[PDB]
Amino acid sequence: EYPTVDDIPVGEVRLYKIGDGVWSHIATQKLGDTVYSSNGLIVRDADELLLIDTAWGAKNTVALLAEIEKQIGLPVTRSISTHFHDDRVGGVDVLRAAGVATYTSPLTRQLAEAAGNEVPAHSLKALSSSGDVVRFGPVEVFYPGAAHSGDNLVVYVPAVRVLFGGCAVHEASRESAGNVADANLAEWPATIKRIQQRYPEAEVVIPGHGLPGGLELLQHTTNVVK
Ligand SMILES: [Zn+2]
C-alpha cells in the first residue's frame, strides 16, 4: 500500500496517511532508464497545512497541490524544504505562486542559490549549529549536523511521534550511499546518533526516498555510510 514507482501513474503525486493529521507525499522523476520516487510530509495545524518539501520539480508540485486539495481540502499555507537539492526546493516557485510562505534554513537558501536552484523566501533562524531545534507550527525542525548534505534538516511531529528524516536517512532496502557529491561522510554517523538521541520515541521514520520504517532506519543509515 505505500506508493511506489511501480504503481504511481506517470506524472501523478500520491498521498499516504501516516498518522493523525500527518501524510507523506510521494512523487516520481525518471532519470535515464530508472524511475525514482521521493517523499515529503504534510502536517495539519488547525485548519491549515504545513508542507515539508516540494514534490521534486514544478510539474510535480502543481500536481501535489491539486492532490492535497482533492484528498484533504485544506490550504497549504507554509512550507519547509529540508535541504537545497531539487527534490526539496524544486517547485518552490510553484508554492510561491500558490501563496505559500516558503521556508528553510539560511544555509539551505545559500546552497540553493549557489547551485542555481529555487530558493525558499524565508529563513528559519536559530538553526545554524549542529543540535539546534526550533518549533514551527505542529512540528519541530532539527538541524542534526552534516550528512547527505551540509544543511540537511529533519522534521518531527511530536503529537504522533513521526520523524521525517529526508535524505539523511536511507530506506531499509538501500545498501549504497548514493549521491555523495554534497555529503559529509565523516560527519554522517555523528549526525545519525544525534537524531537517535533526540527522538528516541519516534514510531515512524520516513526516508527521503523509499519506504517508511521505524527507528531501525537510523542505524541502517550509519551502516550503509561507514
Ligand atoms: Zn539531496
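To match Swiss-Prot, the residue numbers of chain A are left as they are there, and the shown ones run 31-256.
Header lists the method as X-ray crystallography, 1.7 Å.
Keep in mind that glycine also has a Cβ here, set from the backbone N, Cα and C atoms.
Feature annotation from Swiss-Prot assigns Zn(2+) 1 binding site to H113, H115, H178; the stated evidence is a large-scale study or a structure entry. Under its mutagenesis annotations, Swiss-Prot gives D117 to A the following note: Prevents coordination with a zinc ion and probably abolishes catalytic activity. Reduces thermal stability, but retains structural integrity. What Swiss-Prot lists as Zn(2+) 2 binding site is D117, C197, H239, and the listing cites a large-scale study or a structure entry.
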Inter-residue Cα distance where the pair is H239 (Zn(2+) 2 binding site) and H178 (Zn(2+) 1 binding site), in Å = 12
By Cα-Cα distance, the member of recorded positions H113, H115, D117 nearest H239 (Zn(2+) 2 binding site) = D117
Using an 8 Å cut-off from the Cβ centroid of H113, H115, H178, can you name the remaining same-chain residues around the Zn(2+) 1 site, in sequence order?
-> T112, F114, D117, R118, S179, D181, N182, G196, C197, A198, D212, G238
One residue among the binding-site residues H113, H115, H178, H239 has the fewest other C-beta atoms within 10 A of its C-beta, namely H239
By a simple count, how many Cβ atoms lie within 10 Å of the Cβ of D117 (mutagenesis position), its own Cβ left out?
-> 26
